[PDB]
Structures are given as structure tokens and as C-alpha cells.
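First comes the structure, then the notes that go with it.
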Amino acid sequence: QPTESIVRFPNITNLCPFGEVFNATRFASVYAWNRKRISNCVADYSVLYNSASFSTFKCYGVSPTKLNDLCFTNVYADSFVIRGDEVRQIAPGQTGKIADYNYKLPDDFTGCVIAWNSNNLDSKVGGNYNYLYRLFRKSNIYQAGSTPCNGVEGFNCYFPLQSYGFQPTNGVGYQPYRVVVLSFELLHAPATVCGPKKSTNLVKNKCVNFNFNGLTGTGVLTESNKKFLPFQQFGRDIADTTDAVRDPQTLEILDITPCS
Amino acid sequence: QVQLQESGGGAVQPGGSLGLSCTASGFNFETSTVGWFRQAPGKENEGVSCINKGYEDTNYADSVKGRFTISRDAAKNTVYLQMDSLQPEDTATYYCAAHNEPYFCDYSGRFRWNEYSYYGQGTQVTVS
């Protein structure tokens, strides 16, 4: 019987730029609440599982521990900043003003939503006045009234700005917090986004199962010195078998012999 | 925009009655909810009454249940609140308010202070 099962995978290089969440220092432009496409990179979610220091991270359609198994064409990272009273109401299948009247999410929207404390860093003692609301849709220059002013003072004609009452003094339930949605899309495209695939320590000259980048087999390995360039997989001098296999870290060429 | 005018406040003696009136303009509040909120010194802003004229469905705060009656006049386009057996806790400045989304049914009126988008000047009622 084979002794133990073995998997060997290459070192991780492409880290998702989630660091724009840990080290975000500034707010986005008014037109551009942060909606970014994420592709051609490996998404490391392992830190989020055991971080446990942030307000919420609840996410639906996929079990948390199987993210590395699934592969998606695209990831949309949509980040806003909203107040606390709506944090439990930002969820697929629920109601609300912003989620319904600005951009639609499907009732069974599968994706992963996190809410972040900004109490001691981004909150302002005098109040940050950067928060606006879009309130109305009737059907599928912007004036709050119905009649156009045409540059003439009168009814439904207003002043550019009056001081607005935004204050931090409100209670704990009422501070604003940051919201980020990571949406996974699986569509008709070559698989480019893959989760990190962890490997183990290597043991030689024992009857073992081996799994090299998905290549599964069983046997015991011996070193072969035949001339293969590192990028070479297929060749026809023996024409019969997947002769040799190459570790990603160590470029050594190993052939297999079956056990009893 | 929407403009609100409250009137009818004053001084009352406990056991009496008072009549508040809310006049709305800039929007047709005949198929939408309009309500009365209060704020008192040392007390949080609390909604006390609301009426939806679409079927005139009524709601009152638990603190005011069984004591106040709210009605809506289409001909006057106003909201009239009648207060019977007033108590000292009813002494407050009253605001007339409405929901951003106009409702079209028997919806009970929300009495959370966050419920107002446009707000009037308010009228004082002192039960003393």
C-alpha cells in the first residue's frame, strides 16, 4: 500500500490587491464609487477567515472554505460607504433605497459582502459632509422641481448650497461604515482566476501517491538525467507513456516505477 | 420642492384638547402618508401620528395610543390632529413630516425620527 498522499504546487506570486482595503487612506471621486474589475490574479481570502476584527463579513452562494476550488472569469469589487442603520439591510433579496434605485442586484445574488469599521480613522470630529442620496425614480439640468429656471430666480429655483447637518455625535448604531461587495462571475471565458493551491513537504524513494499540478499517480520515483528543457512536457522518442515529471521548485526530472 | 406649515399649538390644561394643523405644498399629498412628530426638551424626536389618505389608514405612537386622533382633509389638503386628555409628556415642538416614497395602501405610519425628508418649522404645545 502507498504510504501517504502528496500534492506539489508552485509558489504563489500574484496576490489580489485587497490591500486597498487594509491601507485605504482616501475616498473615491464623486462619480466613481469604487467599482473595479479583478482578473488574471490569485485571490487570497485566507486572511479574512481568521481576521475576526471587522464588523461583518457574510457571503452567500458559496461555502467559505471552498473558494479555492471554484474558478471565476471575473470579480467585481464594488465599495461604498454607508451608515450603520442599513448594514443588515444591505443583502440580496432584501429591500432598501440605494440597492433598488441605483443599481440592481439579483434576488439570488451570489457574492461576498463585508462591512468595515471606520470609527477612529476616517470619521471626522466636525463631521464629514461627503454623503449624498438619490431618492427618486419616475420611469426608465437636474432640478428638484418640475419647471425649468432658465437662469431666472423664482419657484423651484434654489441656492447652490446651504450648510448641511452631518454630525458624528450620533450613537454607535448610527456611525457610517464601509461596505464592499466581491461578486464572482462565471461566464464563457478561459479560466484565468484561480484560488491559492497549497502544497506540502516532499518525501523521496517511498511508495506514495503524487499530485503535481493536478497530475495524479502512484508509485516510487527515481531521478532521470535525460535532456528536457524546463518548458518541455511532450516528446516522441519512446512514444508510449508520460515518462517523467518535474517539481516546480526543484527542476529535477523524476521518472516513476509502480509498486506491487 | 415640498413645503410644510404647522399651526394650532398653544397652552393647555391637563384633561383638555388641542388642534394641530399641517398644510402641505409643492406636492400632492392626497395619495401618500403624512404624519406628526414631536421633540421635547430631554426627549428624542418621536413620531406621534400618521395618516395615509389613499384609504386614510391611521397609525399612532404607543405613547399616544388611545389619546390622539388624526384626520386628513382633502378639500383643505391638510392634516388635523386632535389631542384629548393631554399630559405633561405631550409638551413638545411638533413637526409635520412625510415619507420619501409615497405609499399607496393601508401602510401604518413610521414614527422613527429618520423618516422625514422635508420638514416644517414646527408648532409648540405646552401641557401645563
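Swiss-Prot numbering applies to chain A: residues 321-460, 472-591, in that order.
According to its header, this structure was worked out by electron microscopy, 5.6 Å.
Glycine residues also receive a Cβ, built from the backbone N, Cα and C atoms like all the rest.
Non-local neighbourhood of A:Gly339 (variant position): empty, since no residue in the same chain at least six residues away has a C-beta under 8 Å from its C-beta. Natural sequence variation is annotated in Swiss-Prot for A:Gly339 to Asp, with the remark: In strain: Omicron/BA.1, Omicron/BA.2, Omicron/BA.2.12.1, Omicron/BA.4, Omicron/BA.5, Omicron/BQ.1.1.
The natural variant A:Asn440 to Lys is recorded by Swiss-Prot, whose note states: In strain: Omicron/BA.1, Omicron/BA.2, Omicron/BA.2.12.1, Omicron/BA.2.75, Omicron/BA.4, Omicron/BA.5, Omicron/BQ.1.1, Omicron/XBB.1.5, Omicron/EG.5.1. Its Cβ placed at the centre, A:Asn440 (variant position) has 6 other Cβ atoms within 10 Å.
Spatially close to A:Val445 (variant position) yet at least six residues away along the chain are A:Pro499, judged by Cβ distances under 8 angstroms. A:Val445 to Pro appears in Swiss-Prot as a natural variant; the accompanying note says: In strain: Omicron/XBB.1.5, Omicron/EG.5.1.
Listed in sequence order, the same-chain residues six or more apart from A:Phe490 (mutagenesis position) with CB atoms under 8 A from its CB number zero; the list is none. Annotation note: A:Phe490 (mutagenesis position) sits in a coil segment as assigned by DSSP. In Swiss-Prot, a published mutagenesis experiment is listed as A:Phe490 to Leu, annotated Increased resistance to neutralizing antibodies and human covalescent sera neutralization.
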Rounded to a whole number, what is the CA to CA span in angstrom between A:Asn460 and A:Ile472 on either side of 11 missing residues? 17
